[PDB]
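To keep things clear, I will list the structure first and then write my remarks on it.
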Amino acid sequence: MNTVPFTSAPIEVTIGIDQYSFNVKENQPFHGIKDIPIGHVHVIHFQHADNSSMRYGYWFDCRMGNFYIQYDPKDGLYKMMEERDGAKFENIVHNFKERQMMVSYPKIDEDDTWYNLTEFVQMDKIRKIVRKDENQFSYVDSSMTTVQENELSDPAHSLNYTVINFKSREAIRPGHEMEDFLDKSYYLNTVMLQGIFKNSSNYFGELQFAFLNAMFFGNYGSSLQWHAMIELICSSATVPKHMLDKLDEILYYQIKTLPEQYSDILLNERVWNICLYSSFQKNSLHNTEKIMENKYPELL
Amino acid sequence: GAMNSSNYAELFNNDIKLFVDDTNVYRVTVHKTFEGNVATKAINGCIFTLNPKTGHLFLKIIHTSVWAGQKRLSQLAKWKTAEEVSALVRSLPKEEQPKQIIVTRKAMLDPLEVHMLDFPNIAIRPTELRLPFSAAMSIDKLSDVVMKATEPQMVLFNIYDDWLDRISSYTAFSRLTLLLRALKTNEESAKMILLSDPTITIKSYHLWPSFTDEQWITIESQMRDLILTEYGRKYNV
Ligand SMILES: C[C@H](SCCO)C(=O)Nc1cccc(Cl)c1
Ligand SMILES: C[C@H](SCCO)C(=O)Nc1cccc(Cl)c1
Ligand SMILES: C[C@H](SCCO)C(=O)Nc1cccc(Cl)c1
């Protein structure tokens, strides 16, 4: 069980840790989050009370270093920092715990939600998307654009997701134009799975990572990426049986976790109806279709 | 984006463009089977690809053999059209390739876009105009070459005959669309109008009769009467 120490909380803020959120008042005596499960990536995220504009946060893995949050009054945000002095680190954390100034990562023991949302998201793989090599953690916010969005403007501050584009020479073999446009199996299995990702684990990881950035930061390019990776699978007539079964589990927990009140903006009517009712896989996503129908039948 | 009445004069500027109409690519007769079921028998078709400024018509004839053993022919026909337009563009010298291709039905956009990925600079556009190019098979010489074809074939026509010697391409197009709209609304009446004067003939190398400027005015009047006529006989007005 690892710990993320806060130097302090000088500004009023809503703090997110994975799928949990709690409020800290301005100058409230708060020194961080304890009992964070080792073995998973995590995201710690922020929304200032005085400007709900700009959600922002950090993807980190506790096994990769000791990390703490320090407010910067110049740049005006909670920053993640690595403490290399391990002794000084354990010393400060022990004092903060003895004084009971930390909230508890509150994992119910029945609950596998976070595991199911993050099964294939790795921190090294996250760094392939968010480029900032001098840190072991990765910053994301609401407004960061994707490499594809920038094709249609600061490349340093972009999300490098895999470019998927159904009307592209990459997606379409010369001489197979109708075949490849109507059945995307070539693009999925040969171009993407075999030539970029290397395996479906990797295909699912980026999809999981795009969903979570969409949900926690309202990052529009991330939502686009999540829907494109779903649609590529659903639009392929030939998909391994184990990828369909896992996809159904993945989407089920995403739909289950989505805030009810954000479904109108985070869910693309066209992709979902296509995927569940028209596409090659319309009969293959039983769990996802059942939860979508009972929880958001209005979108359908 | 799309083409409509507001940007109608763009058709006659000096950027090469083509209309593509796929209405007559996949044509069938429907009939009863001996068991009293229904089946189709395809007949030859054509792609109607027109330069509106010059009158050059690239008539690609679609022979029924292209459908043998194929499924979902109405879907296939849109992709076959796209394949053949793309092949035409690639066959033209660079300075003759169009800068835009306007499809008359929006279902052609994705098939044509995909077939033209190699030409990122050629704009594929829809139109809101309800053009009457479906009626192209009411022009006897076009219908004849299509029905007589025993194999795939491309035939080239000028659909304006020699009209551009005397009138502008805007007027030439206006005349063509009015003729085709009449043929579409009442083919028999339209043809009787065109062909009730033996003193005016169709030259061997032309599609329409050799009307004088005054005769064309009379003809155009009669075609507008017919279109209003049938619009009354249709709507009881
Ligand atoms: C670098 C500064 S040293 C300033 C105190 O000597 C620091 O704040 N380190 C740190 C280590 C553990 C927990 C926390 Cl919240 C911070
Ligand atoms: C209100 C939601 S649900 C409550 C736990 O299931 C929440 O995340 N509460 C929470 C409060 C303080 C600290 C933390 Cl990490 C969580
Ligand atoms: C191939 C791509 S690299 C980005 C450009 O293509 C990749 O590894 N994505 C990925 C895999 C697992 C988890 C995550 Cl967060 C991303």
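One-based numbering along the chain as shown.
Method of determination (from the header): X-ray crystallography, 1.6 Å.
Here the Cβ of each residue, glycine as well, is placed from N, Cα and C on the backbone.
Quick look at what Swiss-Prot annotates:
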MUTAGEN   B:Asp21 to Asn (Swiss-Prot position 1853)  Reduced growth at 30 degrees Celsius. Strongly reduced growth at 16 degrees Celsius
MUTAGEN   B:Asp22 to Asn (Swiss-Prot position 1854)  Reduced growth at 30 degrees Celsius. Strongly reduced growth at 16 degrees Celsius
MUTAGEN   B:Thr23 to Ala (Swiss-Prot position 1855)  Reduced growth at 30 degrees Celsius. Strongly reduced growth at 16 degrees Celsius
MUTAGEN   B:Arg105 to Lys (Swiss-Prot position 1937)  Severely impaired growth. Reduced growth at 30 degrees Celsius. Strongly reduced growth at 16 degrees Celsius
Taking the Cα atoms as reference points, how far is B:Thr23 (mutagenesis position) from B:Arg105 (mutagenesis position) in Å?
8
Same-chain residues six or more away whose CB lies under 8 A from the CB of B:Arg105 (mutagenesis position)?
B:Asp21, B:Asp22, B:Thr23
Ranking the mutagenesis positions B:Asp21, B:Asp22 by other Cβ atoms within 10 Å, which is at the bottom?
B:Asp21
C-beta crowding around B:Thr23 (mutagenesis position), within 10 angstroms:
20
